[PDB]
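K.L.:
Dumping the structure here so I can ask a few things about it.
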Amino acid sequence: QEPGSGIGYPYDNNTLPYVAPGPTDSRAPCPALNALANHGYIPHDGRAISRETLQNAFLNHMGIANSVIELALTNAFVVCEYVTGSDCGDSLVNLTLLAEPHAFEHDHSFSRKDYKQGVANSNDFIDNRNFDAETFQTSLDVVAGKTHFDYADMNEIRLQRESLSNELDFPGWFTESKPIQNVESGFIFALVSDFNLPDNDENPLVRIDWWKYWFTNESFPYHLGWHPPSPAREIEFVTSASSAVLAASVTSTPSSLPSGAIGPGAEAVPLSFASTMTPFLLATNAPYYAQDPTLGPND
Ligand code: HEM
Ligand SMILES: *[C@@H]1O[C@H](CO)[C@@H](O[C@@H]2O[C@H](CO)[C@@H](O[C@@H]3O[C@H](CO)[C@@H](O)[C@H](O)[C@@H]3O)[C@H](O)[C@H]2NC(C)=O)[C@H](O)[C@H]1NC(C)=O
Ligand SMILES: *[C@@H]1O[C@H](CO)[C@@H](O[C@@H]2O[C@H](CO)[C@@H](O)[C@H](O)[C@H]2NC(C)=O)[C@H](O)[C@H]1NC(C)=O
Ligand SMILES: *[C@H]1O[C@H](CO)[C@@H](O)[C@H](O)[C@@H]1O[C@H]1O[C@H](CO)[C@@H](O)[C@H](O)[C@@H]1O
Ligand SMILES: *[C@@H]1O[C@H](CO)[C@@H](O)[C@H](O)[C@H]1NC(C)=O
Ligand SMILES: *[C@H]1O[C@H](CO)[C@@H](O)[C@H](O)[C@@H]1O
Ligand SMILES: *[C@H]1O[C@H](CO)[C@@H](O)[C@H](O)[C@@H]1O
Ligand SMILES: *[C@H]1O[C@H](CO)[C@@H](O)[C@H](O)[C@@H]1O
Ligand SMILES: *[C@H]1O[C@H](CO)[C@@H](O)[C@H](O)[C@@H]1O
Ligand SMILES: *[C@H]1O[C@H](CO)[C@@H](O)[C@H](O)[C@@H]1O
Ligand SMILES: *[C@H]1O[C@H](CO)[C@@H](O)[C@H](O)[C@@H]1O
Ligand SMILES: *[C@H]1O[C@H](CO)[C@@H](O)[C@H](O)[C@@H]1O
Ligand SMILES: *[C@H]1O[C@H](CO)[C@@H](O)[C@H](O)[C@@H]1O
Ligand SMILES: *[C@H]1O[C@H](CO)[C@@H](O)[C@H](O)[C@@H]1O
Ligand SMILES: [Br-]
Ligand SMILES: [Br-]
Ligand SMILES: [Br-]
Ligand SMILES: [Mn+2]
């Protein structure tokens, strides 16, 4: 928000306004990076981004400690080298390249279509990067009529997404990604669980309106009473939440789940790609921004 607005105070004392991405700006498949870029906490053009810039943006503006993004930074830079074909040092070339499929970006996302979702021909691909309201609605529908949800509900959400994606993706494309996805499940609990409840740290519940605002608008839900977690969330919270989602008993089982969908997930680890492997072409779509309604500087 505008620095003088005091909207972030006393949690964030140095805010910057929302500015919609323009057609030449680079955006990510990540609702967090996109929100940071929309505020200029990382470059508004989404290009040439250092590790420290990312660390500071997350810590100071989203209440997410450095430990939370350690693996994510490692993997961003692995993918950057894989896509561009050279080491990019400490300047991530852009955000868009993070949507390289079957890499850091993965199938069965909460709010994005899959790279080969619903394609008639094997060589076709679609936008697996921009926010897709229909896809997100498939996630929200699992918790329809609710204001909050818990670990078991999140487990049901990701299962519904896995089932839909396995059914809809071009045959042979779908690849389950429980470890990366459920770190992101933990990220959701870290950012938008309801810290106003007495047992938030032990038993976090996601506030659905906060989640929907963040994802749909790619800006921060201050108007709904959200603020950056204080103290900043650490990696222990995130992986604990990740484990808890996957440990939660399943009471409704969708058809068409891949093998071993239900049960514990492996620890997320650094990515690696063969030097002989050519990257898949990136979707070239202009960056998504909220248009119903469009957002003002304080939104
Ligand atoms: C350098 C730090 C980060 C990088 C490089 C990064 C990268 C990515 C990428 C490539 C995806 C796409 C995965 C997919 O859905 O296919 C993604 C998704 C996601 N990210 Fe980020 N991420 C970072 C930090 C964070 C943080 C700190 C949060 C929140 C605390 C966050 C929230 C999410 C969520 C919730 C998704 C899933 C979106 C969906 O499934 O629709 N990310 N991230
Ligand atoms: C973010 O950065 C990535 C990585 O550099 C950009 O994707 C790449 O964009 C270039 C065009 O600038 C593509 O190069 C072209 O490739 C075709 C086919 O190989 C070739 O015939 C052309 O002469 C040219 O070399 C490259 O394919 C593409 N990489 C991938 C894997 O898709 C991306 O455009 C950047 N996005 C933004 C919004 O800045
Ligand atoms: C995206 O952000 C906009 C702007 O903040 C939200 O629109 C506001 O919604 C609230 C409900 O909390 C209303 O009181 C305001 O009147 C709205 N303002 C405008 C300009 O319409 C919008 O709801 C957000 N989207 C989501 C899905 O959360
Ligand atoms: C991205 O741009 C490519 C050429 O630069 C196209 O060949 C791709 O199909 C893809 O097009 C989509 O996104 C662009 C954004 O530049 C739109 O202009 C297209 O209409 C399409 O949605
Ligand atoms: C914001 O400023 C107030 C007033 O000086 C201070 O009490 C608070 O600690 C600051 N918040 C942060 C996160 O630095
Ligand atoms: C989230 O984190 C837990 C604990 O490491 C994993 O088991 C899960 O697969 C996901 O990566
Ligand atoms: C989540 O999982 C990690 C290991 O993946 C632990 O290090 C952390 O304490 C938390 O339980
Ligand atoms: C790890 O931490 C999470 C979040 O604090 C808990 O909900 C979980 O029960 C475990 O203690
Ligand atoms: C990962 O951690 C969670 C939360 O502590 C457990 O519920 C799960 O059994 C696994 O050990
Ligand atoms: C875990 O526990 C739940 C209780 O709701 C059962 O529905 C499920 O079959 C699993 O055993
Ligand atoms: C078992 O409970 C889950 C949520 O924990 C529901 O989504 C499901 O329909 C069934 O009631
Ligand atoms: C219980 O919930 C699951 C996951 O949301 C559905 O796939 C199932 O049909 C039932 O409604
Ligand atoms: C739906 O069905 C699956 C497999 O039968 C169970 O693992 C799950 O607990 C739910 O009852
Ligand atoms: C987004 O942009 C539109 C431009 O017409 C405005 O109507 C809206 O108030 C917001 O600034
Ligand atoms: Br670029
Ligand atoms: Br489809
Ligand atoms: Br797994
Ligand atoms: Mn995806």
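Think of each number as a place in line: the chain as shown, counted from 1.
Method reported for this entry: X-ray crystallography, 1.8 Å.
Note: Cβ is positioned from N, Cα and C throughout, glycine not excepted.
Here Swiss-Prot notes a mutagenesis experiment, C30 to H (Swiss-Prot position 50), with the remark: Retains most of the chlorination, peroxidation, epoxidation, and catalase activities. Annotated heme binding site per Swiss-Prot: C30, in sequence order. Per Swiss-Prot, Mn(2+) binding site is recorded for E105, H106, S109. Annotated active site per Swiss-Prot: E184, in sequence order.
I'm curious about the neighbourhood of these features; can you describe it?
P.N.:
For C30 (mutagenesis position), the same-chain residues that are 6 or more apart in sequence and have a Cβ closer than 8 Å to its Cβ are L95, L98.
Under DSSP, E105 (Mn(2+) binding site) is assigned to coil, being neither helix nor strand in the three-state scheme.
Following the DSSP three-state reduction, the secondary structure of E184 (active site) is helix. Within the same chain, residues at least six positions away from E184 (active site) with a Cβ under 8 Å of its Cβ are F110.
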K.L.:
What other residues of the same chain, not counting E105, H106, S109, have a CB atom within 8 A of the CB centroid of the Mn(2+) site?
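P.N.:
Neighbours found: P29, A99, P101, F104, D107, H108, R112, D114, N128, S177, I180, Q181.
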